[PDB]
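S.K.: I'd like to ask you about the structure that follows.
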Amino acid sequence: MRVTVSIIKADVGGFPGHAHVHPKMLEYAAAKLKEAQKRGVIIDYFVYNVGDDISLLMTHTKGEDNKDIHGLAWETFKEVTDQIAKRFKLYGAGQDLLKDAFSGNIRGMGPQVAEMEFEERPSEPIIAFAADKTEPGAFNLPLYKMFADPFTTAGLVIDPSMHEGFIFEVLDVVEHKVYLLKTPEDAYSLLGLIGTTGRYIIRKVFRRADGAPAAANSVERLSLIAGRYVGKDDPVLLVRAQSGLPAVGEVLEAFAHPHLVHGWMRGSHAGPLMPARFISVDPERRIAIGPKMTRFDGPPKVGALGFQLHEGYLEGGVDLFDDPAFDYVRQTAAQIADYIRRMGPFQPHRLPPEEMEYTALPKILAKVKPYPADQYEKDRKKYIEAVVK
Amino acid sequence: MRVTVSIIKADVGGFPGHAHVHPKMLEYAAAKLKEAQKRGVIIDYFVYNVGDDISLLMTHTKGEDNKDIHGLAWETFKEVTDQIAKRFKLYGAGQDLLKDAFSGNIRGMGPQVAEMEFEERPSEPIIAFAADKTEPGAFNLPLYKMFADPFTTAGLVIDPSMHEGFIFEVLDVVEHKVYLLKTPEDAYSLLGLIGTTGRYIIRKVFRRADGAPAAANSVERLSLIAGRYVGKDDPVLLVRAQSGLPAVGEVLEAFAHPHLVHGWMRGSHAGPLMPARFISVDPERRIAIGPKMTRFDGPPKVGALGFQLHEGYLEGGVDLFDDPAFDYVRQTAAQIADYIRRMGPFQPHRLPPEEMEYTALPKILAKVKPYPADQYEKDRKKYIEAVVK
Amino acid sequence: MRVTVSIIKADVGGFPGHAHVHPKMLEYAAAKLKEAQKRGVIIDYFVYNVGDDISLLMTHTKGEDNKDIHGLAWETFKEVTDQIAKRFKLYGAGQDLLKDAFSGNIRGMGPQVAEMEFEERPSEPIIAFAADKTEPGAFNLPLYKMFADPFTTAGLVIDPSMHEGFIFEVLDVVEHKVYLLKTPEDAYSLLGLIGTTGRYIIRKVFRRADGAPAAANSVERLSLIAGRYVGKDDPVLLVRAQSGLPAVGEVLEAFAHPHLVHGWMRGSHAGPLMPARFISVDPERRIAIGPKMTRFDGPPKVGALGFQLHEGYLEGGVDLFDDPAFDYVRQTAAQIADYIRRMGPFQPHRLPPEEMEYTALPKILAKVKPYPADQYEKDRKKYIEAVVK
Amino acid sequence: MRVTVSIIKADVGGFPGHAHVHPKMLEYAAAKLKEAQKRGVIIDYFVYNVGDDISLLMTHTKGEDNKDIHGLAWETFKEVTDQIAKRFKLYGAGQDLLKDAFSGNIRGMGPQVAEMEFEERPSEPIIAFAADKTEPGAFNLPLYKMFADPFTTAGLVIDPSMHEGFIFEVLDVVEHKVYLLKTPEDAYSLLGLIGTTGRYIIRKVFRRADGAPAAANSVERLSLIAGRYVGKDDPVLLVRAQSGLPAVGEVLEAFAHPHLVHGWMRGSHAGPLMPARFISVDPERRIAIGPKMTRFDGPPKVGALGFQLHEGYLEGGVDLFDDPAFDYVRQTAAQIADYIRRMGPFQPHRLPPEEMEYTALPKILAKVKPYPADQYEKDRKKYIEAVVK
Amino acid sequence: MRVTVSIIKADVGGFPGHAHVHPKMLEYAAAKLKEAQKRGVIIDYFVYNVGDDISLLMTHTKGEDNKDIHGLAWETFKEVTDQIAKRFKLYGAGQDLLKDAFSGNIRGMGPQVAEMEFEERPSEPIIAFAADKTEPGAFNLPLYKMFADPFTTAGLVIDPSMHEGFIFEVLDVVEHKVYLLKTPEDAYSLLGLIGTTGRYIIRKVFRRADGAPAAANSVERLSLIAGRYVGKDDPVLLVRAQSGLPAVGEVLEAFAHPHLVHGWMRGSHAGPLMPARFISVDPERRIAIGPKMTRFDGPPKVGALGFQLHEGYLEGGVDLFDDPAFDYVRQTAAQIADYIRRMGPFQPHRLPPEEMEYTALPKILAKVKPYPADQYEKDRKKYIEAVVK
Ligand SMILES: [Mg+2]
Ligand SMILES: [Mg+2]
Ligand SMILES: [Mg+2]
Ligand SMILES: [Mg+2]
Ligand SMILES: [Mg+2]
């Protein structure tokens, strides 16, 4: 049967600040999806956060971009906001709900969506990822590695079925243009685009042999609402694994180096993406509680829950960064976070001025007197004595 | 009384991919062996996985190579497959069940067997090991060290009762020949064979003083069924300890260096064997849940459960890698895994081409034009300009 | 007496590639300045490289921006180029000599200049720095720390004479505007500018108590010549120390964290600034040979030579990063270089696209077909089947 | 002008054992090439060892595979052998000189050759490498990375001139077949071959844009002479850098991970390739003394000397692994050597039995009685009691 | 020709204390052996220290235990003592010269001797070792490993010529008994003796195939002279390498773990044996200056000089611990020294009371009142109140 797997995620309130979610928020979302499941809206669901981002993972047969699935997640977030976040005066209550009324599609309203529809395979293993305190281009390097780096995914070289490579759908989120690139032939051009992780973001990946969908990363073109740019809020990512697609372990290997990503404190710094464990995973209650953000509102972290689909039912999730081999990767990330933080407010630890979520440049350039550099040279001495006097 | 201890193991489905087992699979196997115990088929049992490999450890008085014990494990695996793995569309559901019908002996049908029969001693401590993502020759180095390396087992030198050494039964799994070698005299010839861990595998070890059985490692001659070679699937290992045999701590010391073994991703790489803790051990329900495989489907891991036998009853199991002294060994293994993975698809991190579980060599040699090296030299320039043009 | 200390630096040829300088280049420059000294053009000099950048440090009484001092360095670089670099076909021979004819001022012709004129104090300790494979804003973080961070320079807090702070002259090299900011009051606005190290660069620093010059960093507004942007070539830096100015050790402390700077391979990456030893320092021949650039053309490195001035004579230089305490800082830098290099061509290890010295974006956007994102959505399936077929 | 650069290398005697060369051997070779230069046979030369391997690097205008250049190196090695190695009874005196008489071509007589002829560029930087205690496929991983891995060579992605990639000439040294593969399109097939580093070896690399030669690695088809296989003796490697070819730093970056290579003790183990410094480099005497091999006859080491060519003259060499950034890489290599050595004689630290330089398998299989595995099972008890009695 | 290689060593004065030797002492010894060589007493020589121990290495054709060679070393030590050590009032001047008059044999007079006579092979590589601040049983573990541990010397397993193993001549230095043990068969009994490194010391090793001498370690039965025990003064060790004997690298591998040895401060502690570099090796002057002993008079250190013999002439020496791979081993030794020193005067960091070079037990038991334990119990209260009052 064809099945759609959708992750719809928002930050609708933190506890405290942007450190984590209030557990009643997940409990409320899970009870609400349980009712949708009883009514036949969806087949199955799993609710979880990483930091203060909540992901609603839902399986159903209504296809991609479906009004009722998008509206169900909208209402679940609205209700969590009204009944829990506003009630407890959570920090940034309702923050990612940026319109008063649902239009038909949740994309561009604040929440992030990653979804794929496909024929359910004889075994259908999938992994859902959520990263907090970063942007969707944080997954550019791991998506490139798992689908196109033969030092990550050994099947590209030793598995006859993966020899033909993959198709990447890359969104320019500034000029709203899509590029389709194919590896191995196009790997250098692809990198020339996706290395600029704030602008050119891998949105989907397809198997080249047959076009099957292999991954979907949540990203939208930038738009402006109120003060705010939307499109590059903290991402969620779905990946199908095995049988012509990368093995679950090749997918996870692509996260084994905790690379520097943009976001962290005030969406304005770069720091290492730490692959973190969930605090708890309860497959019976359909709820996982993910890790907190602490020093400097991070470092940014990514969680991974693996599932096996059967007729759309989600058996899991399984925390796939729970292994002493990944402790070494978390230890490297903790040490790199401490190293780069000693840089304080300088690039490249602080982001490039056009990529900053926060600025006071406006207020500075309004108080500090500029001198044309030509005239300044002639008068340096006067200017300095003036400042001294 | 004489007692037989048998471990029969298979991979019959993973969750997700090859990362772990579904816990209902162990619960079902344990309830099924509990019924066999009620009917008097076996005395006692313990069910556990490491990665996606399930071990059925059973004690009974039917001797080695027994049709009813082998058939009981066959049916338990078949039923787990039909009722749980196929139901949840687990990855590689039934993978190690390679014939439609049980012949009398489970050896050579896919599952691995290690078993010993002996007079139960006044104290009978034993250790059961299971390693996932490797081959039976992974235990060649630890078996050699615990029975013949005086830097591992101090009793060889300071215990008068162990001075006469041990007999190793070594299977050439390619030409189906058995060698019997005795240490200390034959240590260099033994090493000359078992250093080739993909071909010459220690299958049993006996005490030289009296012939008592000391260890049994699961290994079978290679055969071909369907696409597949069988014999060298992930191994299980039984070792008896103390009183003329190595102490429990000398047995564990032989795993204290996390040596490089063959297997890991796609059965086609080498990586360190990490001695891992079980996630949980429940001696009342007769079930232990072992560690996951994560980055690159590993690294390979070995678990150890110790037991004391009384009239065949299994008091335990006790996780014998649960000690801060072994954290240092897991930390070394995590760091070596990260180091060797930077080698990507090159030997010796990728295995020798004859030892590979996976290859695309076939597909490559069918697309890439070879030039005889003699003629090539004469025409190099033409050939290169041709490629350039 | 008033004395001018000028450092004029260029890269005029590498050996091999951009790894180092040919030692005859320093020998020729030193013999040429020795002749200028005999003729009374300058008082004293010291010639040295870091990587493939040669610094001519000269002391004289002709003031800042002097035609004869700038012309002497021009001719010395021209002659080194003609007689040594072109002769040995050195890589990038004459690279920083970007006009055919000297105009009066070497600034904006390719070479970098840092110079200060002042009354020579009763003791006049100064430090000259040269960094290779980075931009002048690499010194923004150390200049800020040594003059305004009380965790670096303890005299700001415990030395009554430094309590009034410093004046920073900050050049916007894009719009050619100068800002004058004073610490402590203006520290947050200053950081808001100089954190953008590619655009707002500290060019001079003055003591606030009396206006005395304290530091000069080589930086020019950006201009275009041939293919090339000039202004942000590898910098050189002069700092006066002690008696109301930071102690020599507070100046060096500002380099004790090897922060990430822009440059390294192809002027297009970020990597740690390693404080390196000179290979040799010969105070009698007036020549120091600085460190090589190796992996990935770096990592970027900074050398420090301290001098005591007497009547303009330069007693030194002394390698001031030659101490086991700085080995720990070099070890951190080597480890961070290895960590960040695993990021390959992704930001923030690769620079922001507007800050890149190298791009192939042009060639990419000319070969890869863009689809308007709106229409693309409607037709995704057609587009993918097309790519697959 | 067209120039040929040739490295011809042999081991003709060690001091002591296989640890290093006697310095008189390099002095004699240098005086002999100085005479050839005086007679106009060659333009310029540099003589150096790494471990007990001596490289004669010569520049000349006689093209590749030239009888007089090959014969000059033959005679230089013969004379070093007769006058120095035999005189001092050096270990393996003349070892790589495997015929009594020179045939016209030194290839296949024992010594290794890497050579390229090309038009000398406006700047012609090149690097010569020599590795001791390994095989030519040791350079497969670094050659692949510097010409085809965009995580090593950033110019593949950001340098428009390198976008078209490279052509690899791969020798199957077992069946004497050449493959020509082009990256990026053919990267997975190339890896599928060169990952088997003992059989498929990169021999040359060409720029795809124009066919220019970019690298030459010393490798010959296997042949048998006396007891001995020739073709895979310790290799030497030439690489041209910059301007469409990888920068000197991208070439060195490809050695920044000290990957496991085959060779080390008795040509029969795997251990990390350590990038080592030369003990001394004397550009005036044309002699560099490279590092010793110590524990376990290694670990294997590679040295790198960079040169700038002018009319064929070799200005250099410059030790390009002499940088604190590479100390961290040597420290990793020393730690991995200590880790893997604890494996003693087991694969994969000992090589696969078909790849071994040394075996005693012959002598073992002649003393140890094999039992057919079928009959053995029936009689195990008799066999063990027999051994015990 | 048959050649004898003899090392005769003594400590005859330290500079300062027991930290090193005065360099004039080596210069005087070298000039004296140069005269003996001119007179034809010996063929060739090399003079060197490690710590405050001087080794005279001499080659000659007078066989083992020769009066004129032993007397030449006696007189050289006497003269160094009279002319240099007494002149400069060096610490422990003449300390190891324990009789007034030479008897014919230097063994048992204080100096240590290791010597072997053999037919000089077609290549005759040998290594001379000297360890300071330890006893001859310090070399028990490395001699056992290089001749009998297949995890150290891979030739035992893969070299048909070494398959038959070795004969160890073990001296019980307490009861003056010799044992002859052969490996592999006798390895456990051998270890049962030589594990007691203060009593049973390997003195010689012979190849089992033909009886050829392979090593000689300096050790004598204990005797008493004046206050002093002689026999176990700091040792020197000769080893022949290659061709049926362990390769030079297998010999050095046996020192790659810096094991704990007895000696260090006051000959009364245990600490790690650090494999150290020589400060300088001058093959023309026949002199090497070895490392100092510093913290706590150590840690104990071993130096290794390799030579190639030709007609008895000593070409070398070559410092065979000079390799970054051994820096890691020195770093481990420095860290273990710091760890164990925090134990202060407790076993096992302080030696067992019968193995102590120093004791004050005598003086203690003469001041401290013992109470019979039986009566003490009855009266504890009285005894304590007495002490308190
Ligand atoms: Mg968030
Ligand atoms: Mg398995
Ligand atoms: Mg430069
Ligand atoms: Mg060699
Ligand atoms: Mg001493």
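Method reported for this entry: X-ray crystallography, 1.9 Å.
Quick reminder: no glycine exception, Cβ is built from N, Cα and C everywhere.
From Swiss-Prot, here are the annotated features:
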- E:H18, E:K133, E:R266, E:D297: dihydroxyacetone phosphate binding site (BINDING)
- E:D52, E:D53, E:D132, E:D234: Mg(2+) 2 binding site (BINDING)
- E:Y229 to F: Shows unaltered FBP phosphatase activity, whereas FBP aldolase activity is completely abolished (MUTAGEN)
- E:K232: active site, schiff-base intermediate with DHAP (ACT_SITE)
- E:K232, E:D233, E:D234: Mg(2+) 3 binding site (BINDING)
- E:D297 to N: 18-fold decrease in FBP phosphatase activity, whereas FBP aldolase activity is completely abolished (MUTAGEN)
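Mind mapping these onto the model and telling me what they sit next to?
M.R.: Taken residue by residue with DSSP, E:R266 (dihydroxyacetone phosphate binding site) is part of a helix.
A simple way to gauge crowding: the CB of E:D132 (Mg(2+) 2 binding site) has 29 other CB atoms within 10 angstroms, across all the protein chains here. Look at E:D132 (Mg(2+) 2 binding site): DSSP puts it in a strand.
Residue environment of E:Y229 (mutagenesis position) contains 13 other Cβ atoms, counted within 10 Å of its Cβ in all protein chains. Classification of E:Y229 (mutagenesis position) by DSSP places it within a strand.
Take the CB of E:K232 (active site, schiff-base intermediate with DHAP) and look out to 10 A: across all protein chains shown you find 27 other CB atoms.
Taking the Cβ of E:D233 (Mg(2+) 3 binding site) as centre and 10 Å as the limit, one finds 26 other Cβ atoms among all the protein chains shown.
Applying an 8 A CB threshold to same-chain residues 6+ apart, the list for E:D297 (mutagenesis position) reads E:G17, E:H18, E:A19, E:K133, E:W264, E:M265, E:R266.
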S.K.: For the binding-site residues listed here, E:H18, E:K133, E:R266, which shows the highest count of neighbouring CB atoms within 10 A?
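M.R.: It comes out as E:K133.
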S.K.: To test your reading of the dihydroxyacetone phosphate site: which residues beyond E:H18, E:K133, E:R266, E:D297, same chain only, put their Cβ within 8 Å of the Cβ centroid of those residues?
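M.R.: Going along the sequence, the neighbours appear as E:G263, E:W264, E:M265, E:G267, E:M293, E:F296, E:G298.
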S.K.: So if the criterion is CB under 8 Å to a CB of chain A, which of the recorded positions E:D53, E:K232, E:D233, E:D297 qualify?
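M.R.: From E:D53, E:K232, E:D233, E:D297, none lies near chain A.
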S.K.: When a 10 Å sphere is centred on the Cβ of E:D234 (Mg(2+) 2 binding site), how many other Cβ atoms does it contain?
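M.R.: Result for E:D234 (Mg(2+) 2 binding site): 27 other Cβ atoms within 10 Å.
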S.K.: If you take the centroid of the Cβ atoms of E:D52, E:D53, E:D132, E:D234, the listed Mg(2+) 2 site, which other residues of that chain have their Cβ within 8 Å of it?
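M.R.: Going along the sequence, the neighbours come out as E:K9, E:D11, E:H18, E:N49, E:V50, E:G51, E:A130, E:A131, E:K133, E:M293.
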S.K.: Would you mind reading off the Cα separation of E:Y229 (mutagenesis position) from E:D132 (Mg(2+) 2 binding site), to the nearest angstrom?
M.R.: 17
S.K.: List the other residues in this chain whose Cβ sits within 8 Å of the Cβ centroid of the Mg(2+) 3 site residues E:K232, E:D233, E:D234, in sequence order.
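M.R.: Checked against the 8 Å cutoff, the neighbours are E:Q112, E:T134, E:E135, E:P136, E:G231, E:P235, E:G263.
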S.K.: Can you see whether DSSP assigns E:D297 (mutagenesis position) to helix, strand or coil?
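M.R.: For E:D297 (mutagenesis position) - judged by DSSP and reduced to three states - the answer is helix.
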S.K.: With dihydroxyacetone phosphate as the bound species and E:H18, E:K133, E:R266, E:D297 as its recorded binding residues, calculate the greatest Cα-Cα distance and give it in Å as a whole number.
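M.R.: It comes out at 10 Å between the most distant Cα atoms.
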